[PDB]
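A.B. asks: Structure incoming, see below.
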Amino acid sequence: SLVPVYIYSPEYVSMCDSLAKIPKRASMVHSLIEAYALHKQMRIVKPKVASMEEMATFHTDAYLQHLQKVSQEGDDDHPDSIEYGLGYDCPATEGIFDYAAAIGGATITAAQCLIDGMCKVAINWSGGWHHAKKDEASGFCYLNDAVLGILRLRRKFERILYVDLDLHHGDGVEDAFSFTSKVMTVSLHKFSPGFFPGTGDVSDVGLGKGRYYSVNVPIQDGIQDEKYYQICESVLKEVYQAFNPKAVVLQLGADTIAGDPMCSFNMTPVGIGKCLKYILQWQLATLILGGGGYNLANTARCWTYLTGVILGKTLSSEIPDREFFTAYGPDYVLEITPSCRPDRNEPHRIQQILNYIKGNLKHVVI
Ligand SMILES: CN(C)c1ccc(C(=O)NCCCCCCC(=O)NO)cc1
Ligand SMILES: [K+]
Ligand SMILES: [K+]
Ligand SMILES: [Zn+2]
C-alpha cells in the first residue's frame, strides 16, 4: 500500500460532467491526468454508488426522498423544494439524485479503501461538496460527500482532521461536526461581508463538547503562494501537535487559483502543492477531494499538478492533452502565473488571527 488510489470510471465522470455549474469539468480534469499518464502510477478504483442508508448516515430521509422525487423527471417547480435548498444555486436538474449518490459513493469508496489499507492516499477530484446540510442543498452541493467520507473513516480511525483549502468556508462539514471533539475541521477561506456563505470568522470555534475543535482562518483578497503557505503551515503545525489526528480529509477546491472568475485569492497550484506536501509528510491515511474551481482549464491544471505532487513526480510544462488542447490556450503550459493585483491582507491582522487560533488550540488536549 504505497500507490495512491484514484477513484474513476467513465460512467462516474459522465455523471459528474452533468453538473449545471461545472459542465464537463470532470472530463477535463481526468483527461489532463490521463494525458500525463499519472493514472498509470495509481490504483484505479471504480466508485460504488451510495445507498439510501449510507447517505442517511448524515442526511435526513425527508431530504433524500425529496431529492430523489424531484430528480426523477427534473421537476423544478415543486412547492417544498425551496425549503430544501433547491433553487437558483442548486437546481432540481433531472438525475441529480443519481449524480449526488455517485459523488457520495465515490468519497465513501475512497474512505473504504483507506480503511482496508489498500492505500495511504485516495483521490476523488469530483468530490468535496462541503456546503450541503443535513436536509438542505447549498452552494452547488446536493449531498455532503466529505461528511459521508469522514463518517466512514471513523469506523477505523479515532480522530479525523478535515482541512478545507477551498476559497469558501467549509460550513457544511464544520456544522456537521460542530458538536464533537473526534473530528477537527480547519478551513482557510475568504471572509468578507456578503461573501458566500458568510460564516467562519476566527471566533467560530465550535459548540459544546466540540468547542475549540473548529478552526477558521478568515483571509482577504489577493493572497499569494508564499504568505498563504506561511499561514497554512503555522496553523497546521499547531493543529497536528494538539489534535494528533489518525486520518485526514483534504478538500482542495481550485477556486483560489489566479484566473478563477471568483477573482479573490491569487494562488498557483505550487502554493497549494506546498500545503499538500506538508500534510502528506505526516504519513497518515489521507482522502483527497476537489471542490470549487470555475476556470475549468486552470482547475484541470491545478489538480493534475497536485496529483503529480502526490506521486512525487515532476511534470512536463507542455500540455499533452489533445482532446481539450484549445482550452489551454493561448500559451498551452501547465504553470499558472499570478495576476497583477494587490494583496489586501494586513500583516497585523493576519498575526492577530494566528495568535487567536493558537490561544484556541491550547484548549485542545488529547
Ligand atoms: C455569474 N453568476 C450567474 C453567478 C455568480 C455567482 C453566484 C453565487 O455566488 N452564488 C452563491 C453560491 C456560490 C457557491 C460557491 C460554491 C463553492 O465554490 N464552494 O466552495 C451565482 C451565480
Ligand atoms: K476553505
Ligand atoms: K469539530
Ligand atoms: Zn469554493
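The count begins at 1 with the first shown residue.
This deposition comes from X-ray crystallography, 2.0 Å.
Each residue, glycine too, has its Cβ placed from N, Cα and C.
So Swiss-Prot lists these for the protein:
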- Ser27 to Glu (Swiss-Prot position 39): Decreases the deacetylase activity (MUTAGEN)
- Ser27 to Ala (Swiss-Prot position 39): Enhances the deacetylase activity (MUTAGEN)
- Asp89 to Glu (Swiss-Prot position 101): Partial loss of catalytical activity (MUTAGEN)
- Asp89 to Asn (Swiss-Prot position 101): Almost complete loss of catalytical activity (MUTAGEN)
- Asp89 to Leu (Swiss-Prot position 101): Complete loss of catalytical activity (MUTAGEN)
- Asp89, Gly139, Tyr294: substrate binding site (BINDING)
- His131 to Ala (Swiss-Prot position 143): Loss of catalytic activity (MUTAGEN)
- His131: active site, proton acceptor (ACT_SITE)
- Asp166, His168, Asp255: divalent metal cation binding site (BINDING)
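In terms of burial and nearby residues, how do these features look in this structure?
C.D. replies: Its Cβ taken as reference, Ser27 (mutagenesis position) is surrounded by 19 other Cβ atoms within 10 Å in the chains shown.
For the recorded site, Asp89 (mutagenesis position), the DSSP three-state label reads coil. Counting Cβ atoms from all protein chains shown, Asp89 (mutagenesis position) has 15 others lying within 10 Å of its own Cβ.
Secondary structure at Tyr294 (substrate binding site), as computed by DSSP, is coil. Summarising the environment of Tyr294 (substrate binding site), the number of other Cβ atoms within 10 Å of its Cβ, over all protein chains shown, is 20.
DSSP classifies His131 (mutagenesis position) as coil under the three-state reduction. Taking Cβ-Cβ distances under 8 Å and a sequence separation of 6 or more, the neighbours of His131 (mutagenesis position) in its chain are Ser138, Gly139, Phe140, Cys141, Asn144, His168, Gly170, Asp171, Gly172, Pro197.
Under a cutoff of 8 A between CB atoms, and with a sequence separation of 6+ in the same chain, the neighbours of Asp166 (divalent metal cation binding site) are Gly128, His130, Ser187, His189, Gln251, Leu252, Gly253, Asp255, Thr256, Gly291, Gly292. Look at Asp166 (divalent metal cation binding site): DSSP puts it in coil.
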A.B. asks: Please report how many Å separate the Cα atom of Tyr294 (substrate binding site) from that of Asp89 (mutagenesis position), as a whole number.
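C.D. replies: Counting only the Cα atoms, the answer is 14 Å.
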A.B. asks: Taking the recorded divalent metal cation site as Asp166, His168, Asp255, identify the other residues of that chain whose CB atom sits within 8 Å of the mean position of the site's CB atoms, giving them in sequence order.
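C.D. replies: For the divalent metal cation site the neighbour list reads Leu167, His189, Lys190, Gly253, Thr256, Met262, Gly291, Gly292, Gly293.
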A.B. asks: Report the recorded positions (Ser27, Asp89, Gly139, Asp166, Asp255, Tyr294) that meet this criterion: Cβ distance to the nearest atom of ligand 2 under 6 Å. Use sequence order and write none if nothing qualifies.
C.D. replies: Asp166
A.B. asks: List those of the recorded positions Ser27, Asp89, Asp166, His168, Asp255 whose Cβ lies under 6 Å from any atom of ligand 1, in sequence order, or write none if there are none.
C.D. replies: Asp89, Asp166, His168, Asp255
A.B. asks: Around the substrate site formed by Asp89, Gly139, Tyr294, which additional residues qualify by having Cβ within 8 Å of the site's Cβ center?
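C.D. replies: Same chain, not in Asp89, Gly139, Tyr294, Cβ within 8 Å: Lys21, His131, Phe140, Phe196, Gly292.
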